[PDB]
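To start, the structure under review is shown below, and the notes come after it.
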Protein chains: 2
Amino acid sequence: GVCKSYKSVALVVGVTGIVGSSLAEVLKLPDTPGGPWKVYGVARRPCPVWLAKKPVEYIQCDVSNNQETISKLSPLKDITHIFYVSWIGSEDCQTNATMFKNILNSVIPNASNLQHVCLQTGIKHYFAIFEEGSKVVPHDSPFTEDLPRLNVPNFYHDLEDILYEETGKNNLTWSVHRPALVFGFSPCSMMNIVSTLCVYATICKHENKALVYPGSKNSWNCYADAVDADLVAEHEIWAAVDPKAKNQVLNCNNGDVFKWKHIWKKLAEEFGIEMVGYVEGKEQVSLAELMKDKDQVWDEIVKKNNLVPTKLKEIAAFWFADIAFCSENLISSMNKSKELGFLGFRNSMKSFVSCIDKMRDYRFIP
Amino acid sequence: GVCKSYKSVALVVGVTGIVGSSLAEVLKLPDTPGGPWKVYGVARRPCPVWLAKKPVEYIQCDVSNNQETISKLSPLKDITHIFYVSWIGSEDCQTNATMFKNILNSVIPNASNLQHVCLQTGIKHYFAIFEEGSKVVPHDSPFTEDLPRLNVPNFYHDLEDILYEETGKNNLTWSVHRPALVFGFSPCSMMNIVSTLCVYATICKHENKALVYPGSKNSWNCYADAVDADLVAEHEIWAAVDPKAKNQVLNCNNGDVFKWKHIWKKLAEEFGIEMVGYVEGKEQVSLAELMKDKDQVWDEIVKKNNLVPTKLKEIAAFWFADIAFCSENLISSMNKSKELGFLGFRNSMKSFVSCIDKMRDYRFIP
Ligand SMILES: NC(=O)c1ccc[n+]([C@@H]2O[C@H](COP(=O)([O-])OP(=O)(O)OC[C@H]3O[C@@H](n4cnc5c(N)ncnc54)[C@H](OP(=O)(O)O)[C@@H]3O)[C@@H](O)[C@H]2O)c1
Ligand SMILES: NC(=O)c1ccc[n+]([C@@H]2O[C@H](COP(=O)([O-])OP(=O)(O)OC[C@H]3O[C@@H](n4cnc5c(N)ncnc54)[C@H](OP(=O)(O)O)[C@@H]3O)[C@@H](O)[C@H]2O)c1
C-alpha cells in the first residue's frame, strides 16, 4: 500500500505530560485545525500502557542527551510543528535549556518543511517564590503579556531566549504559551493538581477519614484561576496554525475564576466523603508531610481497585498542592488572546469535574 | 413616498439611561442582529440635546402614570421587542413594579407582532446592602444564575415575577439580564461610575488638587468586574434575536477582572493630574461629602469648557462610587452565556478608557 498523507506533522516533546497527553488526543480529532495531523510523541520513560493504545508514534528519548536526541529525531524529516511541553523537573536553568536546545538543534537542520515552534512556559513568568516554596509574592495581577521579566533566575527566560534566537535565524514562527495552573488527567506529570487531590481524597476514603482541607485561609477564600489541558492544547494549535497568532507571547486560562472552597466541596461530593473545610484560626499544614508515608497504602489501593499501576510520587505532587494552597493574587488575563480572535474557554468547575471523570474512566483513580 | 420597512422594532424604555443610550446606538448599526431596527426611545424628561441628533423616535412619557403610558404607547402597533432598561431611582418595590406593569399592559394588547421582553436587573440580585449603603455583604461569588433569591425585599424580584406572568400568558419569550457595574457614557444616568469619577477628576484638576482615592483598602486591592454598556446592549440584542438564548436568566460582564488601583492610575493619567492612591491605615471617606458643595463649581466648569449643560447631581452619583469603594467579592460568572454561544467580551481597562474618550467626544466632560 501507500504512505499516509498528512497536512501537518507534530513533534510533541513531553507526550506523557499534563499538556502533551492532551495534545496526543486533540491533534487526532477530525476537526482540529491543521489536520489531519501525524503525531510524534517524545518522553524519557518507556511508553506507558495508557499511551500505547493511542495513534501516536512514541519516541523514547532522553532529550537532555544531545547525541541521543540527534540519533532519534534527525530522521524525522516531515515535522512541520514543534510543541515543547516539557521541563526537567527542577528549576535548573542550564539543564532545562539543554533539553530545548537539543530539540531545536536536532530538528531544525533536518525538517525542511518546519513552520513553527510552540514553547510552553507559565504564569510563573510573572512572580517569584521564596523561602522553600512558602512565600509566593506576586505583583501586578491580572497578569498581562506586556509585563517585563523579573530580575531573577527563571528557566523560562532561558527557554524564550533560545526560541527567539533559533526561530529568527531560520525563518520560523514562534509562540510562547503561559498557562495558568493546569487541570488535566496525566498520571505521569510532575505537577498535576487534580490527580494530586483525587489521590488524597482516595486515601482519605480508604482510611475512613474526612477530606480535610490542609491549606491557608487566604487560598480557601480568594479568587483563583486554572486552565484545562485540552484548552491549552487548543490554544497551542491555534497559535501553530492561525497566522494572526504568530510570533506572540500568550497567556492561557479557562477564561473565568473559581475559589478553592467551592472546588473542595465538589471534590468531597465526587468521592462520597465528608468535607472538613478551612477552620478559622488554623494555620496551613503540609499535605506533603501528611502523605509522606503513604507509598504502600497507594500500592494497596491500586491493587484493590485494579487501577493502572502508578507510584504515589509520580501520580501525585503533594508539594505542588501545598504551593497552590498558599497562593493568592495570581489571576492572569486572557484579553490579548481574545482580542486576537481566540475565544476558547472552559467552565472551571466543569473542567475540574471533567478531569476527575477522565482519570476514573482511564482507571488512574477509583 | 413609501413607509420604511424594518425587520424589527424596538421599544427602549429608559433611552437616556446608561444602557438605553447605548441601545440607541447599537440598534442602528448595519450589522446588528435583527436589523434593520426601528427604535422608539422612552424617558420621562424632554429629549436632551445629546439625543436629538440620533435616529431614534423619542417618546417623552412618565411610565409610572398608567393613563399617560396607555395614551403614548398603545398607538405603537409595530413593536416586536421590548428592552426594559429603567428604574425609578429608589428601591421602592411597588413604584418600580408599576413602571414595568404599565409598559407591558400598554404594549401587549396593541403590538400584535410582539415577540420578546428583555428585563434588565443586575448583580444586586445576588447580595444585600445594609446600614445606609455601608455594609455590602455578599455570599457565594462567582455569582451564577442558579443561585436562589435572598429572603429580602428586592424590586428585581417583583419585576421578574411580572415578566414571567405576562410573557407566559401571552406566548412571548423573555430574558433577564443581570449586568455587573456598568461602564458607559450617559450624562443622565442615576448610576454612572465612569462619569462620576471623570467629574471628580475634572473638579480636582480645576482646583489644582491631586486625584485622591477616597475608598477602602479592600476595594483598592481586590478583584472587581464591570460591563461596557455597548456589551450589555449586544447581550440584550442576542437574547432578543437568537432562539438559543430564549427564556433565560443571564449575567452580563466584560469577561475579565480588574482592580481599582489600576483604574485609578489610568484615570489620573487621562486627566493629566497627580494620583494619591490608597494610604495604608486610612479609613474610607465619603466622596459624596467631599463633593456636597460643588454644584456651582461644576456649573462654572461647564461654562468654561463649553460642555453640554449638566447638573452635578445628574451627571455624577458620588454616593454610588462610595458603595463601589466599599465593595469586594462581587465577581459574576459569564459561563452560562458563553456555554449558550455568546462570546462577546471587552477588555475592561480599554472599556473604561473608551468611556472616558466617548464622554469627551460628546462634550460631557473636558
Ligand atoms: N502542570 C501545570 O499545572 C503547569 C502550569 C503552568 C505551567 N506549567 C509549565 O508547563 C511546562 C511543561 O510542564 P508540564 O507541567 O506540562 O509537564 P509534566 O506534566 O510534568 O510533564 C513533563 C514531561 O516532560 C518529559 N520529560 C522530562 N524530562 C525529559 C527528558 N530528559 N527527556 C524527555 N522527556 C522528558 C516527561 O516525560 P518522562 O516522565 O518520561 O520524563 C513528561 O512527558 C513547564 O515549564 C511547567 O512549569 C505547568
Ligand atoms: N448603572 C449601573 O451601573 C447598573 C449596574 C447593574 C445593574 N443596573 C440596573 O439596571 C437597571 C436599569 O438602570 P440603569 O442604571 O440602566 O438606569 P439609568 O442609567 O439611571 O437610567 C434610568 C432610565 O430610566 C428612565 N426613567 C426613570 N423613571 C422613569 C419614568 N417614571 N418614566 C420614564 N422613564 C423613566 C430615565 O429617564 P429620565 O431621567 O427622563 O427619568 C432613564 O432613561 C436597574 O435595575 C439598575 O439597578 C445598573
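Here chain A follows Swiss-Prot for its numbers: 23-388, in order, are the residues you see.
The backbone N, Cα and C atoms fix where each Cβ goes, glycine too.
Sequence annotations record features per position, and here Swiss-Prot assigns NADP(+) binding site to A:38-40, A:66-67, A:84-85, A:108-109, A:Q142, A:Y178, A:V204, A:211-213 based on experimental evidence. Secondary structure from DSSP puts A:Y178 (mutagenesis position) in a helix. Over all protein chains present, the Cβ of A:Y178 (mutagenesis position) has 22 other Cβ atoms lying within 10 Å.
Here A:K146 (mutagenesis position) comes close to A:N176, A:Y178: these same-chain residues lie at least six apart in sequence, with C-beta atoms under 8 angstroms from its C-beta. Among the mutagenesis results in Swiss-Prot, A:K146 to A has the note: Reduces enzymatic activity 6-fold. The residue drawn here is the original one.
According to Swiss-Prot, the feature active site maps to A:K146 (among others), an assignment based on experimental evidence.
For A:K146, A:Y178, A:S349, the entry in Swiss-Prot reads substrate binding site. Secondary structure at A:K146 (mutagenesis position), taken from DSSP and collapsed to helix, strand or coil, is helix.
Annotation of the published mutagenesis A:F149 to M in Swiss-Prot: Slightly reduces enzymatic activity; the original residue is retained in the structure shown. The Cβ neighbour count for A:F149 (mutagenesis position), using a 10 Å radius and every protein chain shown, is 19.
For A:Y178 to A or F, Swiss-Prot lists a mutagenesis experiment annotated as follows: Abolishes enzymatic activity.
What Swiss-Prot records for A:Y178 (among others) is active site.
Quoted from Swiss-Prot for the published mutagenesis A:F342 to A: Abolishes enzymatic activity. Reduced to three states, the DSSP call for A:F342 (mutagenesis position) is helix.
What Swiss-Prot notes for the published mutagenesis of A:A346 to I is this: No effect on enzymatic activity.
In Swiss-Prot, the entry for mutagenesis A:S349 to F states: No effect on enzymatic activity. The structure shown retains the original residue. A:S349 (mutagenesis position): 20 other CB atoms within 10 A of its CB, across all protein chains.
Sequence-distant contacts (6 or more apart, same chain, Cβ under 8 Å) of A:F342 (mutagenesis position) comprise A:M212, A:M213, A:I215, A:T218. Close to ligand 1, meaning a Cβ under 6 Å from one of its atoms, is not one of the mutagenesis positions A:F149, A:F342, A:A346, A:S349. The closest partner of A:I40 (NADP(+) binding site) among the mutagenesis positions, by CA position, is A:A346; the full candidate set was A:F149, A:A346, A:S349.
The shortest Cα-Cα distance between A:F149 (mutagenesis position) and any of the recorded positions A:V85, A:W109, A:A346, A:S349 is the one to A:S349. Using a 10 Å Cβ-Cβ cutoff, A:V85 (NADP(+) binding site) registers 25 neighbours.
Sequence-distant contacts of A:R67 (NADP(+) binding site), defined as residues of its own chain at least six apart whose C-beta falls under 8 angstroms from its C-beta, comprise A:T38, A:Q82, A:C210.
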